[PDB]
Amino acid sequence: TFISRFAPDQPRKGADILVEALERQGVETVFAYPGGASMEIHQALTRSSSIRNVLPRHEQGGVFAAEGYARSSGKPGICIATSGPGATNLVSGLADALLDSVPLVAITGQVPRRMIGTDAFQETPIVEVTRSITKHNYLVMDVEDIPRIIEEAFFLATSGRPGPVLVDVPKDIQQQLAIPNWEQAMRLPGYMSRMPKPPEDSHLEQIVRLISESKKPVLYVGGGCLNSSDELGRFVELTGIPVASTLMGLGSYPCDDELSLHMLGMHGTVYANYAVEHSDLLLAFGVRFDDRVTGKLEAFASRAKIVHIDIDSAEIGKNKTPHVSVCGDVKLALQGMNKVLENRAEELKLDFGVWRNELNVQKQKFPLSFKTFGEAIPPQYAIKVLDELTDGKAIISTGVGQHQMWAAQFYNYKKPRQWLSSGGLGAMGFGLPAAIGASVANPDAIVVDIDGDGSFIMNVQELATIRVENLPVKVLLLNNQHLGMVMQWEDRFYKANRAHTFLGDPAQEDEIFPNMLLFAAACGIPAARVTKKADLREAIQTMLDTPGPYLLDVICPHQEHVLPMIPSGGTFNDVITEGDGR
Amino acid sequence: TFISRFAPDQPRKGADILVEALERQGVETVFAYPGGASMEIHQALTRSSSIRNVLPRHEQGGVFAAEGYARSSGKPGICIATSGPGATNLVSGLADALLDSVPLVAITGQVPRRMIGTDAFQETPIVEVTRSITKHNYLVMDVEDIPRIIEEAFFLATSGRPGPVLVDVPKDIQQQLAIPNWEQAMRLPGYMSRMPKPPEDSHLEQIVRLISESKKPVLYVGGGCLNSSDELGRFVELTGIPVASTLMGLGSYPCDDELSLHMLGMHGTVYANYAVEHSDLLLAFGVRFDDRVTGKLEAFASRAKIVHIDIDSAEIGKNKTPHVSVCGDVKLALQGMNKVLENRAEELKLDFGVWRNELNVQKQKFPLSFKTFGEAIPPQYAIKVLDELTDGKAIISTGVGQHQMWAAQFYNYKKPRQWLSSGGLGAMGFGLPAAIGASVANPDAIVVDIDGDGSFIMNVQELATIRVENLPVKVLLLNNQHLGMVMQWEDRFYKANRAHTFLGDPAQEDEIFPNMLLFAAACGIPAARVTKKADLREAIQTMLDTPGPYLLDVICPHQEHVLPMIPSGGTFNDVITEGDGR
Amino acid sequence: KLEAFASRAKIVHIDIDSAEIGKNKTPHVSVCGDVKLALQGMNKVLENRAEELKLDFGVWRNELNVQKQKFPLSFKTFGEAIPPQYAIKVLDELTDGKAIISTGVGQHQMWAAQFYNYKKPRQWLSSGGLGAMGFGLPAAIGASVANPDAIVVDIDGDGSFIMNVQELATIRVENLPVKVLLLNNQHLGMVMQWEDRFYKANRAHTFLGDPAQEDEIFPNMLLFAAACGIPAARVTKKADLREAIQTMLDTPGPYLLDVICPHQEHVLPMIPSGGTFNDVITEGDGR
Ligand SMILES: Cc1cc2nc3c(=O)[nH]c(=O)nc-3n(C[C@H](O)[C@H](O)[C@H](O)COP(=O)(O)OP(=O)(O)OC[C@H]3O[C@@H](n4cnc5c(N)ncnc54)[C@H](O)[C@@H]3O)c2cc1C
Ligand SMILES: Cc1cc2nc3c(=O)[nH]c(=O)nc-3n(C[C@H](O)[C@H](O)[C@H](O)COP(=O)(O)OP(=O)(O)OC[C@H]3O[C@@H](n4cnc5c(N)ncnc54)[C@H](O)[C@@H]3O)c2cc1C
Ligand SMILES: Cc1ncc(Cn2c(C)c(CCOP(=O)(O)OP(=O)(O)O)sc2=O)c(N)n1
Ligand SMILES: Cc1ncc(Cn2c(C)c(CCOP(=O)(O)OP(=O)(O)O)sc2=O)c(N)n1
Ligand SMILES: Cc1ncc(Cn2c(C)c(CCOP(=O)(O)OP(=O)(O)O)sc2=O)c(N)n1
Ligand SMILES: COC(=O)c1csc(C)c1S(=O)(=O)NC(=O)n1nc(OC)n(C)c1=O
Ligand SMILES: COC(=O)c1csc(C)c1S(=O)(=O)NC(=O)n1nc(OC)n(C)c1=O
Ligand SMILES: [K+]
Ligand SMILES: [Mg+2]
Ligand SMILES: [Mg+2]
Ligand SMILES: [Mg+2]
């Protein structure tokens, strides 16, 4: 039973109605940056004793924090911004959430209704701007629509394929007095009629049949499995089918496990891509056959009968055409298949040990590798040490680039929602704010932002947020003084011709620039720099053991290349295994 | 005669064609941040010896810099970004340029043509997203359309009412080899047929007639007059009509002049708003009757015959209905009227000395004012000292808020394009990057960013850009530890109830947080902090005399309110002249 | 050509749509509002200051009345053939200018506007901006329902009329006294006219009759009416025209009068599209 701060017959501002609507959705935390068109909402927030605001220093920091909050918890992330420049600053985060299917509700203040379309002060047609980069959006045109729309927004954001929903609220609506009706019915008849039914037995039996008839099966798991770790683990025990994961699905199956092929794709392991290449049965659970993974589609799993289970019908048959498909929750499909695989367990004689042996040979001949030069610090080694010292239980957010790939390759995530990273849009500056959101959602957890010097400085202002909110966010800054990923492509495809990839100061090219330590000191955040590999272990330990926020500046040689690499649009035969920029 | 780096019969990459197209437009400087979808363009830039790139640390920094470049020169500003997260990071700047009518060409890399619409890696439908916040945009679908589209984009951005134009270029187009045709004809038959003709004599004679029949005329000038300072000055000499300027029109008429009523509007001077209120003839040249200026439209210039000259027909009669109008270049209209006003100079007996005396009485009774408390530093006084020490010849960019209004009130701009400020959208974080663009465009000029601690930290990463590019950007940071403008509205309309407006650290509320000096030190930028009013003059002098970049942290009491103030939607009778938050 | 239009005039524009004020022609004085209210206000002033003002544009009116004598609306009469202009002029006389007139689109539409003197507004129903054929007959239906006691006449062309000929059924079933004055030139006249002046009279699918019997009137519109139980007749000689129209009016209920016209007629005068007043065509047809 919900308790309101207002009487059932007591008229209150629309802004107060909007906040209570959030309270009735179980919202405990918002990321809101005040402005003229949203002042009323911010006032209403202070009257709430159950909702806490985390003030960012930039709205992009706000929305990225909401994403980190969502990704690390499974709850919807909520961010609030003012009209105009506030709203437009959310855009990268909205697109980010849509591409990675992250549940998000974004609320923006708007100019009064009568002022709309007149090019008014701080006015932006944000609904028009964001229609193609949100799952859905709204323009509230009456105070009485607030309870319904808020309920619909949370429902749409969290159900089916999750995604961002934006609600635009005109200032006069916020100021209007009304008595809300919470027993309103949602107006989503089309969306609800197309909601996937629970998986039928006939479809599930067909899959189990294909498994018993295969000899080289491979699991291909992604973001859709983040809530099915238990079910998937049970499935693997009953089948013994090796698991390859996408960038978005890391941790769904334990990375330190024997049957883990780790990540597949452009920078996936040789043995993961091998498995898919030579498979005769491909179990695609919660994936979307993106080109980072497939490369040339005609060569991708060319020998396999393909099973695709997705909650979005639009994804089934989009790029790769499956032989067998199921449109529904992969969690329910796994449960159903587990029931059958156990009751008919000995009737079936599942044993892909010969196939697993073949893959384990590839794992020995072509494992993940890095080279150590003198006392210089290998970024791969740095991440591997972090894994050991945190016992693989840390929440890891990243920026985008080389360090991102290494963070995915050399850390073994035990559970889902430990790995927070921008995959589809691949937005730099994501790491630090996402870590903020994750730490708020998980106060007792070890939270580490593995960032690059390019990505880190993009939203460096959120260091202030971290200190003020007293969040124990650790920053593992891998500093190669470059935009590494772009620099790598220059080396392989443009004869190493540098085109604005150096981030330091050409007047003092051997000096580290900027001095990230002083960025931290500005925000009262303790920090240090390590350069010698011998001192690295103790330095990371110090970062972890020191209570509160910490910045560790890890200096790396920039000549390092992410390996292995399948060129864009290429095949497994085109995989690059050796070489750098020396 | 233009000289190409390629033979007329030599096939070259589309990216090389795009860069030469910029060269043929006279482009000398771009603000580009590299990414996968735009690597080809960046490669092509290095082969150019006439175009220089300024690498920002954030694309929003890039686009804001392009704006500052444009506003301070009258040339189009050019920014380049990669696909996806690069493109979306431009959005605030695009909206900003559209609302303030700033000439801008934005180029974004895009995924290959065949990949469009497939939710590909780093793909954003940026044309769809930005259609409502640009003057026009393009999606290049063939390499042979590049010369035409680039030419059209620059033409559209700089002609008529200036504005931002975005050109989206797919990666495969950049890589395709072709022989460009530069003699292509632009496909803009509609736009060109609606281009305003030069002002007719009959229209101009009607205005001059109204002037001779008036007794209380007032000039109402704005952004449209930025290229007519000479013509406008000549006009004033011949008429003796007092001048009121918008936030966007500052400097069109010299602020230190006797006939200057300074700024009108919400935070305009009492005597400027008085003049308009009691005028019988309102000469609206290059303005758009925004609500910051007019307040309640029915009360705005209720006794005046209104003359409106605008190059955009859609602006004439939008909010306020004029008696006489001219659709065309205000520069040409001024020239025509000057010719008549001089030939019929003694036939006309223009003498509004009685009206000017009435206004000068209001100027004595209600001048701009500030109070000095002990040794604390008045922000108004700080800006006034900067004016004296730079002799009013400095280029001034600002953030958004209280400091912005004070920068407009207490600095007397002699010429147009000294004043760079986000007016229509009012985007924070604009100041520092805009100063960067201005300094690149004007290497020998004194460039000063008058910023607030909220706005400054939003794009603080561009401090790195400043040092690396060795730009003599001065930062006058007015630090009140708050979001001042919002805090002011809290005091007057919400009983001073603080809702997330404090920017410091509540654990050490008397300590200045963050330490902006260390932000500068991180980027090797010399800096200092002043707290006592007695030391202020010497501190600013040091900032100016010190060669290169400099940050001056000016500590101000936060209780200050911007005055005077006409409440939103109010009239002249509702003007607030006294009070703060003490 | 906008640059030539009223090039010597100070322009006053009163419109209730602000988007229309300054769109094509830039006014010196404008009022955004109801023209009805503007007229009322100006009338009050023009009467109170009536003798203070000495308004007398008799010299200007004399100059125009000279042009009216030298260049009036005209048509030519060939033998016993029926001039469509004359047909409409006779309808005006016999209905005393009090009839509601709907039209199709084309030559007959222009003649209906030129040679009928409408006394009051909302007598004239015609598609102007879009200019949609097949408008006449259904519009007459709507007008007759709204104005049961009024004389309603659809002045239509054989191309426009047949486009929605099915509404003849509607007319009979609803027992509406809709009169149809069908001006039949066996062609798409307006298009045919442009062919004559701009394409050397090269016919491109403008003939509406049957090429196997090109002198026979096709289709037989009388039988269209008979199908829907609507009394009808056809007139060909100018001498019988007056009595035929009278019969149409005096006959209670719906009626179709098929008026046969020579197709060589051109709508005059004509200013070519995008032209000026100096480019006005005053003479010529397709003979
Ligand atoms: C520099 C860089 C390099 C990259 N290289 C790689 C790489 O080498 N390898 C790699 O894998 N990725 C790589 N990516 C990431 C890549 O772009 C995509 O983000 C990722 O591959 C797609 O993840 P996904 O296939 O698991 O589908 P997701 O984007 O995670 O979407 C989840 C899918 O499952 C469905 N789904 C959601 N919930 C359910 C449910 N309950 N039941 C059933 N279905 C559900 C959804 O409809 C959707 O189709 C890289 C990114 C960057 C920035
Ligand atoms: C916190 C804050 C407070 C503000 N308060 C105020 C205030 O108190 N007073 C104030 O004035 N502003 C204030 N503003 C700014 C305000 O929102 C607008 O930016 C500004 O008032 C509009 O400028 P403008 O009227 O000159 O037209 P502009 O936005 O500058 O546009 C120029 C106009 O002239 C036309 N034009 C352009 N070129 C030509 C040409 N060659 N010939 C003829 N016409 C041309 C254009 O079509 C356009 O209509 C404030 C902004 C902020 C952020
Ligand atoms: C906002 C933005 N701009 C540009 C890019 C393109 N981009 C860029 C410029 C990368 C290099 C990132 O540099 P870094 O220092 O943050 O990390 P690494 O040096 O490890 O690559 S990665 C990449 O794909 C992007 N993903 N996001
Ligand atoms: C990106 C963004 N967010 C929010 C606002 C709304 N806003 C805010 C939050 C202002 C206060 C700015 O604080 P400041 O420190 O930069 O300057 P002052 O303290 O002098 O006001 S001003 C204003 O209109 C805005 N204009 N732009
Ligand atoms: C539905 C439609 N199609 C085509 C046209 C173009 N059009 C055509 C084909 C006209 C000739 C109409 O023939 P008509 O018999 O109805 O009238 P006239 O012979 O008097 O011109 S008039 C004209 O502008 C149109 N206006 N409407
Ligand atoms: C924020 O912009 C708006 O909401 C706005 C656009 S038009 C219009 C009448 C309004 S408002 O309702 O009357 N609030 C307002 O002007 N302001 N102006 C401010 O600072 C100048 N603030 C803080 C407002 O709320
Ligand atoms: C940048 O994104 C794209 O341009 C892109 C989307 S789909 C597709 C086939 C391409 S690309 O032409 O083949 N370049 C590319 O993949 N990448 N990938 C990169 O890093 C992973 N870089 C730097 C690219 O250019
Ligand atoms: K930033
Ligand atoms: Mg780097
Ligand atoms: Mg401040
Ligand atoms: Mg005809």
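In chain A, numbers come from Swiss-Prot; the residues present are 86-667, in order.
Determination method: X-ray crystallography, 2.7 Å.
Each residue, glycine too, has its Cβ placed from N, Cα and C.
Under its mutagenesis annotations, Swiss-Prot gives A:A122 to V the following note: Reduced catalytic activity. Resistant to imidazolinone herbicides but not to sulfonylurea herbicides. According to Swiss-Prot, the experimentally introduced change A:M124 to E is described as follows: Reduced catalytic activity. Resistant to imidazolinone herbicides and reduced sensitivity to sulfonylurea herbicides. For the published mutagenesis A:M124 to I, Swiss-Prot gives the following note: No effect on catalytic activity. Increased resistance to imidazolinone herbicides. The thiamine diphosphate binding site annotation in Swiss-Prot covers A:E144, A:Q207, A:487-488, A:511-513, A:538-540, A:565-570. For A:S186, A:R246, A:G308, A:331-332, A:349-352, A:371-375, A:395-396, A:414-415, A:508-509, the entry in Swiss-Prot reads FAD binding site. Among the sequence features in Swiss-Prot, the mutagenesis site A:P197 to S is noted as follows: In csr1-1/GH50; resistant to sulfonylurea but not to imidazolinone herbicides. Where Swiss-Prot documents A:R199 to A or E as a mutagenesis experiment, the accompanying text is: No effect on catalytic activity. Resistant to imidazolinone herbicides but not to sulfonylurea herbicides. Under the heading (R)-imazaquin binding site, Swiss-Prot lists A:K220, A:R246. Annotated Mg(2+) binding site per Swiss-Prot: A:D538, A:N565, A:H567, in sequence order, evidence recorded as experimental evidence. Experimental mutagenesis at this site is recorded by Swiss-Prot as A:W574 to S, annotated: Slightly decreased catalytic activity. Resistant to imidazolinone and sulfonylurea herbicides. Record note (Swiss-Prot), mutagenesis A:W574 to L: Increased catalytic activity. Resistant to imidazolinone and sulfonylurea herbicides. The unchanged residue is displayed. Record note (Swiss-Prot) on the mutagenesis of A:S653 to A: No effect on catalytic activity or sensitivity to herbicides. In Swiss-Prot, a mutagenesis experiment is listed as A:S653 to N, annotated with the note In csr1-2/GH90; no effect on catalytic activity. Resistant to imidazolinone but not to sulfonylurea herbicides. Here the residue is the original one, while Swiss-Prot reports the published mutagenesis A:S653 to T with the comment No effect on catalytic activity. Resistant to imidazolinone herbicides but not to sulfonylurea herbicides. Quoting Swiss-Prot on the mutagenesis of A:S653 to F: No effect on catalytic activity. Resistant to imidazolinone herbicides and also slightly sulfonylurea-resistant.
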Out of A:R199, A:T331, A:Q487, A:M513, A:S653, which recorded positions have CB atoms lying under 6 Å from ligand 1?
A:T331
Taking the Cα atoms as reference points, how far is A:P197 (mutagenesis position) from A:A122 (mutagenesis position) in Å?
8
Within 10 Å of its Cβ, which one of these binding-site residues (A:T331, A:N565) has the largest number of other Cβ atoms?
A:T331
Cα of A:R199 (mutagenesis position) to Cα of A:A122 (mutagenesis position): how many Å, rounded?
14
For the recorded Mg(2+) site, enumerate neighbouring residues of the same chain (Cβ within 8 Å of the Cβ centroid of A:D538, A:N565, A:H567, site residues themselves excluded), in sequence order.
A:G537, A:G539, A:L563, A:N564, A:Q566, A:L568, A:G569, A:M572, A:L588, A:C641, A:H643
For ligand 6, pick out the recorded positions A:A122, A:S186, A:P197, A:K220, A:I396, A:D538 that have a CB under 6 angstroms away from one of its atoms.
A:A122, A:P197
Proximal residue to A:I396 (FAD binding site) among recorded positions A:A122, A:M513, A:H567, A:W574 (C-alpha distance)
A:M513
Of A:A122, A:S186, A:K220, A:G371, which is closest to A:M513 (thiamine diphosphate binding site) if I measure between C-alpha atoms? They're all recorded positions.
A:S186
Recorded positions A:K220, A:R246, A:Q487, A:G539, A:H567, A:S653: which have a Cα within 10 Å of A:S186 (FAD binding site)?
A:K220, A:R246
Other than its own, how many Cβ atoms are within 10 Å of the Cβ belonging to A:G508 (FAD binding site)?
24
Just name the winner among A:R246, A:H567 (the binding-site residues) by count of other CB atoms within 10 A of its CB.
A:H567
Where does A:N565 (thiamine diphosphate binding site) sit in the DSSP three-state scheme?
coil
Three-state secondary structure of A:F374 (FAD binding site) from DSSP?
coil
Cβ within less than 8 Å of chain B, restricted to recorded positions A:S186, A:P197, A:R199, A:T331, A:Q487, yields none
To the nearest whole angstrom, what is the C-alpha distance linking A:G539 (thiamine diphosphate binding site) and A:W574 (mutagenesis position)?
16
Taking every protein chain shown into account, which of the recorded positions A:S186, A:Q487, A:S653 has the largest tally of Cβ atoms within 10 Å of its Cβ?
A:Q487
Reading the DSSP string in three states, the entry for A:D538 (Mg(2+) binding site) is helix
